[PDB]
Amino acid sequence: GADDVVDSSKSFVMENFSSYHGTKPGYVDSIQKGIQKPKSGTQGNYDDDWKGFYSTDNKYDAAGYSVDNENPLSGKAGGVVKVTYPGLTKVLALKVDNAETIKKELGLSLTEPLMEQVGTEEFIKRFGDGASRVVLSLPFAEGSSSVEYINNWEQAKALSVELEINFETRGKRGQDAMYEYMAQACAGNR
Ligand SMILES: Nc1ncnc2c1ncn2[C@@H]1O[C@H](CO)[C@@H](OP(=O)(O)OC[C@H]2O[C@@H](n3ccc(=O)[nH]c3=O)[C@H](O)[C@@H]2OP(=O)(O)O)[C@H]1O
């Protein structure tokens, strides 16, 4: 039953659906060249069902992903990008963060990565209400008002990328400076 795995009151189709991704040091300027997948093993998540490009509504929540990854001792940080999907995208809010119950209640092949299947013409079509693509959605983290957007890997390519902020210039001061940034919410969510 689709109904008990997807929250319909938090799904919608949208013109130019933007979300933010956190980019590590190095990798800022090539990600503004664009999204396409990593060859170095991870590609999104440990479990196959869930590999895809991960983004969020909240740029602040995005910003703390722009840090470290073999050495937190250099206080650097890359920046945040606003990635944006051209035109018409659905966002299917899952009410269940668990893949075989997601594949079974939605009636999806019981033995694929679910993010492989979100990719198909048959999923875009069947669930996208006329959308060029579907992005899944589960919240951010416990008790947080932000959602997390799991983008399919192929449908993700066709995203475009602008710099939201870039801590990669402050080398040693990047991570410190980032706190200041994340301190704008309590001061600018208003
Ligand atoms: N041009 C590029 N195109 C595509 N991706 C690129 C590109 N260049 C660099 N990447 C990186 O490749 C991974 C793709 O998601 C991310 O790095 P990470 O350090 O593994 O990022 C670490 C983790 O943070 C997650 N994550 C990152 C940012 C964010 O906003 N939210 C989030 O959940 C990733 O899902 C990843 O999860 P897993 O470690 O569980 O794989 C990303 O920064």
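Per Swiss-Prot, chain A residues shown: 33-222, in order.
Cβ atoms are placed via backbone N, Cα and C, with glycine included.
Sequence-distant contacts of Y97 (NAD(+) binding site), defined as residues of its own chain at least six apart whose C-beta falls under 8 angstroms from its C-beta, comprise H53, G54, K56. Per Swiss-Prot, NAD(+) binding site is recorded for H53, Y97.
Swiss-Prot documents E180 to A as a published mutagenesis change and attaches the note Loss of toxicity. DSSP classifies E180 (mutagenesis position) as strand under the three-state reduction. Around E180 (mutagenesis position), taking its Cβ as the centre, 19 other Cβ atoms fall within 10 Å, counting all chains.
The active site annotation in Swiss-Prot covers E180.
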